[PDB]
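Worksheet: one structure, shown below.
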Number of protein chains: 2
Amino acid sequence: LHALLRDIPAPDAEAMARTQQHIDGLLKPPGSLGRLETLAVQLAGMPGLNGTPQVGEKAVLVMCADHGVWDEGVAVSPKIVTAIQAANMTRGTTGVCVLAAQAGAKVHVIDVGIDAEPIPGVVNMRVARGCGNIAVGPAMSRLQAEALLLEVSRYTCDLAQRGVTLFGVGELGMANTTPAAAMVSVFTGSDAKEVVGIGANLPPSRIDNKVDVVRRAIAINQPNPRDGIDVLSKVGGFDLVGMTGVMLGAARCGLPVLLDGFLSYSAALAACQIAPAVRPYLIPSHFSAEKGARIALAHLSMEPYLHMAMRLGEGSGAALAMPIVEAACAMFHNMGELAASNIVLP
Amino acid sequence: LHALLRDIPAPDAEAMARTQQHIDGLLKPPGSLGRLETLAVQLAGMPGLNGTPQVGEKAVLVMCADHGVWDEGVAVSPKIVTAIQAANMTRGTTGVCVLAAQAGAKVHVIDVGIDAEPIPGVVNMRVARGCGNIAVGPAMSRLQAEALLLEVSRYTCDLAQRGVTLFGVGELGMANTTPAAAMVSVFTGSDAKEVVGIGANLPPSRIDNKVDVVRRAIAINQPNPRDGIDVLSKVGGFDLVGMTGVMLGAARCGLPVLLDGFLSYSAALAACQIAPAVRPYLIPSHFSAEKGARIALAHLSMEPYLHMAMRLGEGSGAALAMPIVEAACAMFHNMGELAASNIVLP
Ligand SMILES: O=C(O)c1ccc[n+]([C@@H]2O[C@H](COP(=O)([O-])O)[C@@H](O)[C@H]2O)c1
Ligand SMILES: O=C(O)c1ccc[n+]([C@@H]2O[C@H](COP(=O)([O-])O)[C@@H](O)[C@H]2O)c1
Ligand SMILES: c1ccc2[nH]ccc2c1
Ligand SMILES: c1ccc2[nH]ccc2c1
C-alpha cells in the first residue's frame, strides 16, 4: 500500500500545455467554452490517457455494504433494502443502471460488506456482514481498511488494462450518510449540526438523534483527522473505504474518476488526506442536495457541473456527467481551427 | 399571428398527475432524483409529447444575422465572422455542430439577416443585410418583426411533423450581446450597467462605451416593456426575433425548447411577455458567464442545470443539455418499481 501511494503519477504538464495551445486555436473566442476547456486540459494531464483528452470504455463501480449504526435509528429504509437493491443492480433496473446504459457505461456491483447471504452476479469482496456500530466503537480494524483499500485499488486498475479509461464511483448502504457526516465533520472541522442531512428522507423530527449519534461516534472513537485511514476505519464504513480505494486505484493507473454525491465527497476527502496526489484525477459531477454538500465541496475546492438536487446515490450523478466528459473530448478533436478560416481575433 | 398565439395549448395536468404517481413508485426514495423528476413531469404535460416524457428526433435551430450597432465599436470580432461561421455550420466544424453530433441532434442554420451574399446550404429567411443600428433608431419595423416571427414559427412546427420532439435554440451574430443587454434592461427594469457583459472577449476598457450605447438605444427608441414585439423591433435584432419565433412555434406545436445562453434569455423574456402560455415549454440548459445572466434568469424564474461558465452561443449549451432531457425519459421508462421488489418506505 505504501508502494501504491508512492507510485501515483504526477500530471503531465507538457501534454497539458499542448492541449491548451490547441484549444486556444479552435473555431471560437478564446476561453468561450469555459469549464469544458479546463476539463479537456485536466484530462490531457492524466498519464493513462496518452497525452490527449479521450474516453474509451466507461465503468461505474458501486460499493455495497451495511452499517451497524443502522440500529441507532438514523435511517427509515429497512436494512434489507441494501441486499435487495444490490440484486436489482444485476438486473439493470436501478437508477444508476438506467443512467449508465444511457451513457454507454457498464456498472460493476461490488459487495464489500452486505449483511445478508452472498448475491450471485455481484463481485464478492465482503469484509464482514456489515461494519461495527460507530456509535459505540470503530467500524472496523485499521488492517481491514488497508486490505480493502488495496483489494479495490488493484481491481480498479485491472479494469484499466481492459480498455476502461473513465471511472465513476458509487455506493449502496442504508444509514451510510451518518458515517459520511462524521467523516466530513472530522476532516473539515465543522460541527455535526452543520453537516448532517436527511439522507434518504429521514423525518425532520429524527434529525436531532442523528446529530447526537454522529457526535458520539467522534467522541468515542477520537479519529485522527490527519490520518485518513484512521478516520475511515473508525467512523467510516466498508462502502466508503471501497469508494476511496477506487479513487486511489484510478489515480495510480493515471486515469480520471467521476465523483457522485455526498458519500463520494466523504471518501474523496479521505483519499486526498491519504495521498494529495490523488486530487488531480478527481472530477466532480453534480451538487448533492444533502445538507453538508457545500462544506465538503469547499474543502475539496470543487465546483460540480450539474445542479440537479439529486440525492439517490448509487453513482447515478457520476453516470449522468459522463456525457459531459465525452463532450470535452469531442470539442478538442472535432472542432475546426480559426487559422483554417482566416479568422483573426485580438 | 393572433391565431398563433391564441392556439398555444395549456399543459395537460392529467398526464402530469399520472406521471408523478408513476415516478413516485420507481425503485428509489421518493423525490431522490430531484430535478430529473420535475423535468420528466414537465415534459409529460406537453401535448406534442403524447402524455409521456419522450424524445424522438432532436434539432438545434441557429439564427444568424448581423447588426448595425456593430459600427459603434461594441464588438472586437470582425463583422465578416458572422458569414464565415454560418458557412462553417454547414461543414460541421463549429462548437454547436460538434456538441449536437454528440447528442444525436441535427443543426439547422437559418439566415435571417446576414450582411453578405447568400450562403449555399443555409436556410434562407433573410429580412435584410443586417438590422438597423439601434443606437440611432430602430433595428427594424414592427411588421418585419411580426412577419419573421410567423415565418420562423411555421418552420419550427413543420419540423415537428417530421419527427422532431425536442428543440434547441441558438444564434450567431457579431455584436448581438448589445441588443440582448438592451432588451434585458427594458424587460427587467435593471440599469444597463448591471446587464452589460464582455460578450465575445470585449476588453474591459471598452465596457463603458457599450453601456452608453445601450442607454442611447433605449432613450432614442423608447421601447414599451409591456409589448414584447415593440421591444424586439426597436432594440432587438433579426437573430433575436428568430429565436423568439422558435419558442412560439414549439409552444404552439406543444413541444419543448431548450434555451441556450444570454442571447436566448433575452428572446425568452420577449416570448413570455408576448405570450405567457409559452413559459411551460421552456427548459433551461446552462448558466451563461455573461454578466446579466443572473438577472435575466431571475425574471424568467429559471435555474439552469449546467454551470459550465460557457459563453460561446450557437446553441452549444442547448445541445449539451439534450442528454439530460433524455435521461429523465430513460429514468421514467426503464427504472423498476418498488412494489415489484416488495420494498415499502414510510
Ligand atoms: O449521494 C447522495 O448525495 C445521497 C444523499 C442521500 C441519500 N443517499 C442514498 O441513500 C442511502 C443513505 O441514506 P440514509 O438515510 O440510509 O443514511 C444510501 O444507500 C445512498 O445511496 C445518497
Ligand atoms: O450565449 C452566450 O451566453 C454568449 C455570451 C457571449 C458571447 N456569445 C457569442 O458571441 C457573439 C456575441 O458577442 P459580441 O461581443 O459580438 O456581442 C455571438 O455570435 C454569440 O454567439 C454568446
Ligand atoms: C468569433 C469567432 C467564432 C465565433 N463563434 C461564435 C461567435 C464567434 C466570434
Ligand atoms: C431505499 C430504496 C431504494 C434505494 N436506492 C438507494 C437508496 C435507497 C433507499
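Note that chain A is numbered according to Swiss-Prot, with residues 4-349 shown in order.
We read in the header that X-ray crystallography, 2.1 Å was used to get this structure.
Heads up, the Cβ atoms here are built off N, Cα and C, so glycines get one too.
Here the Cβ of A:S80 (mutagenesis position) has 21 other Cβ atoms within 10 Å, regardless of which shown protein chain they belong to. Following the DSSP three-state reduction, the secondary structure of A:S80 (mutagenesis position) is coil. Quoted from Swiss-Prot, the note on mutagenesis experiment A:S80 to Y is: Alters specificity to use phenolic compounds as substrate; when associated with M-88 and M-175.
Listed in sequence order, A:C67, A:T97, A:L175, A:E317 are the same-chain residues at least 6 apart in sequence whose CB falls under 8 Å from the CB of A:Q88 (mutagenesis position). One entry in Swiss-Prot concerns the mutagenesis experiment A:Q88 to M. Its note says: Alters specificity to use phenolic compounds as substrate; when associated with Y-80 and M-175.
The annotation substrate binding site is assigned in Swiss-Prot to A:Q88 on the grounds of a curator's inference. The DSSP secondary structure for A:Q88 (mutagenesis position) is helix.
Secondary structure from DSSP puts A:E174 (mutagenesis position) in a beta strand. In sequence order, A:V65, A:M66, A:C67, A:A68, A:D242, A:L243, A:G245, A:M246, A:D263, A:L266, A:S267, A:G316, A:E317, A:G318 are the residues near A:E174 (mutagenesis position), counting only same-chain partners six or more apart with C-beta under 8 A. According to Swiss-Prot, the mutagenesis experiment A:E174 to A carries the annotation: Decreases specific activity for DMB and adenine about 20-fold. Decreases specific activity 1600- to 15000-fold; when associated with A-317.
DSSP assigns A:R314 (nicotinate beta-D-ribonucleotide binding site) to coil in the three-state reduction, outside any helix or strand. Annotated nicotinate beta-D-ribonucleotide binding site per Swiss-Prot: A:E174, A:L175, A:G176, A:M177, A:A178, A:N179, A:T180, A:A203, A:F265, A:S291, A:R314, A:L315, in sequence order, evidence recorded as experimental evidence.
Under the heading of mutagenesis, Swiss-Prot lists A:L175 to M and annotates it as follows: Alters specificity to use phenolic compounds as substrate; when associated with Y-80 and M-88. For A:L175 (mutagenesis position), the count of additional Cβ atoms within 10 Å of its Cβ stands at 29 [all protein chains shown].
Taking the Cβ of A:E317 (mutagenesis position) as centre and 10 Å as the limit, one finds 29 other Cβ atoms among all the protein chains shown. For the published mutagenesis A:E317 to A, Swiss-Prot gives the following note: Decreases specific activity for DMB and adenine about 50-fold; crystals bind substrate less well. Decreases specific activity 1600- to 15000-fold; when associated with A-174.
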Revision key, fill the gap. According to DSSP, A:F265 (nicotinate beta-D-ribonucleotide binding site) sits in helix
**Study point:** Cβ-based proximity (under 8 Å) of the recorded positions A:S80, A:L175, A:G176, A:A178, A:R314 to chain B, or none
**Key:** A:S80, A:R314
Review point. Which whole-number value in Å describes the distance between the Cα atoms of A:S80 (mutagenesis position) and A:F265 (nicotinate beta-D-ribonucleotide binding site)?
Key: 18
Practice item. Using DSSP reduced to three states, classify A:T180 (nicotinate beta-D-ribonucleotide binding site) as helix, strand or coil. Key: helix
Revision key, fill the gap. A:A178 (nicotinate beta-D-ribonucleotide binding site), Cβ-centred 10 Å count of other Cβ atoms over all protein chains shown, is 30
Practice item. Just the recorded positions from A:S80, A:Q88, A:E174, A:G176, A:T180, A:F265 whose C-beta lies under 6 Å from any atom of ligand 4, please, or none if there are none. Key: A:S80, A:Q88
Check your understanding: Within the set A:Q88, A:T180, A:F265, A:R314, which recorded positions show a CB-to-ligand 1 distance under 6 A?
Key -> A:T180, A:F265, A:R314
Review point. Sequence gap of 6 or more, C-beta under 8 Å: which same-chain residues meet both conditions with respect to A:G176 (nicotinate beta-D-ribonucleotide binding site)?
Key: A:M66, A:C67, A:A68, A:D69, A:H70, A:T85, A:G240, A:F241, A:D242
